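Reading through the structure tokens given below for one structure.
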Amino acid sequence: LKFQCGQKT
Amino acid sequence: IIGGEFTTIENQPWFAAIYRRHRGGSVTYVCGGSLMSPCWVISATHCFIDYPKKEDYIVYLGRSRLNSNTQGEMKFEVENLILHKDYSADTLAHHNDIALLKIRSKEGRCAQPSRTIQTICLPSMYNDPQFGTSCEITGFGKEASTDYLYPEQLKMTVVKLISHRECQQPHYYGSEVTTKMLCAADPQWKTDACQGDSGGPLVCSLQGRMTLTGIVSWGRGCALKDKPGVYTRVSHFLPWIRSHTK
Ligand SMILES: NC(=[NH2+])c1ccc2[nH]c(-c3cccc(-c4ccccc4)c3[O-])cc2c1
């Protein structure tokens, strides 16, 4: 989706 | 990385792999880097200093391997290469070893978010984790100081932040280490970054976010007793970063 710094998925 | 485990980019989705093109056909790996915003990657100035021709560098995001492709990877050209005015190298140390690369793809775009491409968070002004915090580092650098090849699979390891008092002890690095650098080592001097890991990230959780706390810069040897790895202290360069990434 859009970037969310530091979140790994 | 000496020690560590082999991983995949999904476990470090902000890691950027930078290579250099040669006349003759080969492209070689240069350094690691990190994605801070869609169009900006941060690395270390000494990685480019001796060959500052932006047109010959290629940046890849979403890569778990060094010379083979990974599905999902993105390839970019370097639109702007910003080195740090005041970068300095002496025996062992590199001062102000931070650099910015603005990336653009052949279609004219910046990075797109996926399970293999994510940005890392920046610390707040002069804010760092306390020493003792465990942070992770990643890269394609050597696995043993005596090797002459880099691994094909990405590696990661955990290291702990140590204090400047401990790092500036004469029998460690003395005054070579400044307030604009950070030191990290393994309590038992077993794992560490090594040649080939320069420019990549030192990530720690800060205020609930996985934050870019350091950039792999130098170290005497790799995993040597009393010779911690030294990193650029990103929290002390936030005005500089801002100055170009605005
Ligand atoms: N022991 C450590 N903690 C450590 C970390 C990063 C390093 N990078 C290097 C390094 C050595 C020779 C050349 C480069 C270099 C120079 C120009 C372009 C790219 C890499 C290095 O980053 C050593 C080195 C050692």
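Residues 179-424, in that order, are what chain B shows, numbered as in Swiss-Prot.
This deposition comes from X-ray crystallography, 1.7 Å.
Placed from the backbone N, Cα and C atoms, the Cβ positions cover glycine too.
DSSP assigns B:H224 (active site, charge relay system) to a helix. Shown in sequence order, B:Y265, B:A267, B:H272, B:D275, B:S376, B:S395 are the residues of the chain, 6+ apart in sequence, with a C-beta less than 8 angstroms from the C-beta of B:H224 (active site, charge relay system). Summarising the annotation, Swiss-Prot assigns active site, charge relay system to B:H224 (among others).
According to Swiss-Prot, the feature active site, charge relay system maps to B:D275 (among others). In the three-state DSSP scheme, B:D275 (active site, charge relay system) is classed as coil.
In the three-state DSSP classification, B:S376 (active site, charge relay system) falls within coil. Taken from Swiss-Prot, the feature active site, charge relay system covers B:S376 (among others).
For the mutagenesis result B:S323 to E, the note given in Swiss-Prot is Abolishes phosphorylation, proadhesive function and ability to induce chemotactic response; when associated with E-158. B:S323 (mutagenesis position) counts 13 other C-beta atoms within 10 Å of its own C-beta, drawing on all protein chains shown.
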Other CB atoms within 10 A, centred on B:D275 (active site, charge relay system): 29
